[PDB]
Amino acid sequence: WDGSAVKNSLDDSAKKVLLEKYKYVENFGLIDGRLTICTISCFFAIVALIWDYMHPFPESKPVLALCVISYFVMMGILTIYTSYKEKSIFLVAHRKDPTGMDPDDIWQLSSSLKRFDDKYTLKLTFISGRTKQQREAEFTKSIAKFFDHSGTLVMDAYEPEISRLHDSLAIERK
Amino acid sequence: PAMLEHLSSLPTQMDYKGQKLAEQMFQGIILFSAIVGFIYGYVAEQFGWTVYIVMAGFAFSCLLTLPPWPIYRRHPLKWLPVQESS
Amino acid sequence: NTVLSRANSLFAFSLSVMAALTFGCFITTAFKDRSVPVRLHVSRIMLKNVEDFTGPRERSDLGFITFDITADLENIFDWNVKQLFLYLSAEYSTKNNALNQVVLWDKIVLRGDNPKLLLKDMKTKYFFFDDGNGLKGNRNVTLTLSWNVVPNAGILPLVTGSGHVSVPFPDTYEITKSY
Amino acid sequence: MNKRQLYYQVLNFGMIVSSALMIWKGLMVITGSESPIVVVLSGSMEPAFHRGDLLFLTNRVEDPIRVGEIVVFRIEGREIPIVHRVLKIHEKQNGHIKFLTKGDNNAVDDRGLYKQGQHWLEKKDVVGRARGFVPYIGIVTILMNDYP
Ligand SMILES: *[C@@H]1O[C@H](CO)[C@@H](O[C@@H]2O[C@H](CO)[C@@H](O[C@@H]3O[C@H](CO[C@H]4O[C@H](CO)[C@@H](O)[C@H](O)[C@@H]4O)[C@@H](O)[C@H](O[C@H]4O[C@H](CO)[C@@H](O)[C@H](O)[C@@H]4O)[C@@H]3O)[C@H](O)[C@H]2NC(C)=O)[C@H](O)[C@H]1NC(C)=O
């Protein structure tokens, strides 16, 4: 019923047509940073829990207070980290055989759909290292006109956007 | 193909701004019942009247929430632009 | 099936009305920070039979307390108060640096039972127990009325009303003849 | 390996259980002594204090004990936190506190702690002092605790 179903299904279809047509290697690492912060948080949480289970409380007050204040400010910087880096950008892919060339011309892509509104937005940008400059393409559309409750979310009705994408990539990479 | 359109085939096939104004009316009648509740608790000077007004407002919200609104279901495209058929 | 929309709506409105009632209840208990005291007036005092109870448990001292009360509660009733409670602060000192206190009585007062609280010569069935029998030789005992209430969902303060009665005590005399 | 499902599983599971347990620990720290937030279950207090109430807890941060106050403490014969009312105080200004205690609506003391010659409450046999109570969530949490 919510929009998140068609959001992540269209994101999975976009990654599928990306890997099926453009042949670029997807990567990550902000997810690895989330692994880092969650594993470190669970590390000192379980250490504090075992240390409070094995030892009485009034000799264990002050450094436990320091640990929970450290966790509170760590969750605060995690919240502003999320709100400053992970708004809607969901995938990053790198190219194949950079023989003698610097690892540049890399694209980020994001899908924007606000709270209960019929305005889908597809924003994809790329850093081109020829002039060290970013170019962003934007789509302000809606997809739910033609198909019905059966869910015809097929490539055979959405291919002109991918056609615009690959011939724009052709005229931008010459 | 058709092996993934089974469970993820239900978005909201309804209006948007109609439910926007509807939820505006829901929050409006909730805040109206709340403000008349605490001013009648300030006037009548006992808490059971405030309890009765809050429970009556919750019952009115349930009686305005549970109904299907069949006309809205019949015409989601009454305000939304008309979708096409596959 | 299609009742998941109604399920999400009932979660949303249930948390909405729960948040609304919680905001209402701590805004309700927020603005009543000030409290008002009560008044105490005791006409006379009667003090009898302060005896040295040589018992098998300890060799302590026993005594009886009898007095009168006149008070008023027409300026103590609030909007969220539920129960009115009594306790008697009867503080004195002994020779072994022991500051003792014995409570006397209490009443389960509900709002609407008694508009005027005044009655004479009551008898408290609670045993006035001396700890280390040093009351025989004391020169003053004092009394001050206090009270306690409960709100609907708030905090528990104690507000002691102003007013104290100071009564002396003779040196060595068993069955005390008081007027 | 299992990247995404284990990722979101450890994310939401560790977030919920760690956050809940350590805000509980933060309340434990901020209440001075150990002092968990408790629920009432007494039956002799019902004309004075009803059944199924949450109770917070303050402690000895720069304040001595007074009279006319609820006091919660251990029952070591059953190892149960039980609250009563204070009725007697007996102190000396050198570091030992021994006094009597007795609940409401009863002519019976709080038996089971010590013998008849000794005072009932020592200064180390105490949990603290509850400032606040919530009168609606307690019935819900005791019906949750009574459910297998
Ligand atoms: C009756 O017996 C007492 C002691 O046996 C004699 O001493 C005076 O008692 C009065 C009260 O009855 C005292 O007044 C109050 O004193 C409080 C602190 O004193 C305590 O500690 C001393 C230590 O020796 C005890 O003697 C004393 O009884 C108390 O236990 C103050 O905290 C009080 O202040 C309150 O009121 C003010 C407003 O006035 C508020 O601002 C405060 O916050 C607080 O609420 C109060 O001052 C008095 O201090 C005692 N001493 C003297 C020298 O007077 C009495 O003399 C005796 N009376 C008779 C007639 O025999």
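We number chain D the way Swiss-Prot does; in order, the residues shown are 13-160.
Cβ coordinates come from backbone N, Cα and C, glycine included.
Under the three-state DSSP scheme, D:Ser56 (mutagenesis position) falls in the coil class. Here the Cβ of D:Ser56 (mutagenesis position) has 13 other Cβ atoms within 10 Å, regardless of which shown protein chain they belong to. Swiss-Prot gives this note for the published mutagenesis D:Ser56 to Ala: Loss of catalytic activity.
The annotation active site, charge relay system is assigned in Swiss-Prot to D:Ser56 (among others) on the grounds of a curator's inference.
Per Swiss-Prot, the feature active site, charge relay system maps to D:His96 (among others); the stated evidence is a curator's inference. Under a cutoff of 8 A between CB atoms, and with a sequence separation of 6+ in the same chain, the neighbours of D:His96 (active site, charge relay system) are D:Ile82, D:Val83, D:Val84, D:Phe85, D:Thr113, D:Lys114, D:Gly115, D:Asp116, D:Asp122.
For the mutagenesis of D:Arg97 to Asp, Swiss-Prot gives this note: Slight reduction in catalytic activity; when associated with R-116. The structure shown keeps the original residue. D:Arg97 (mutagenesis position) counts 23 other C-beta atoms within 10 Å of its own C-beta, drawing on all protein chains shown.
For the published mutagenesis D:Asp116 to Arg, Swiss-Prot gives the following note: Slight reduction in catalytic activity; when associated with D-97. DSSP gives D:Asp116 (mutagenesis position) a coil state; it is part of no helix or strand.
Among the mutagenesis results in Swiss-Prot, D:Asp116 to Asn has the note: Moderate reduction in catalytic activity. Reduces protein stability. The residue drawn here is the original one.
Summarising the environment of D:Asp121 (mutagenesis position), the number of other Cβ atoms within 10 Å of its Cβ, over all protein chains shown, is 15. DSSP assigns D:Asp121 (mutagenesis position) to coil in the three-state reduction, placing it in neither a helix nor a strand. Quoting Swiss-Prot on the mutagenesis of D:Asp121 to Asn: No effect on catalytic activity or protein stability.
Among the mutagenesis experiments that Swiss-Prot reports, D:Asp122 to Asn is described with the note: Loss of catalytic activity. Slight reduction in protein stability.
What Swiss-Prot lists as active site, charge relay system is D:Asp122 (among others), and the listing cites a curator's inference.
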Between D:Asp121 (mutagenesis position) and D:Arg97 (mutagenesis position), the C-alpha gap once rounded to whole angstrom: 10
Cα distance (Å, whole number) from D:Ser56 (mutagenesis position) to D:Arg97 (mutagenesis position): 11
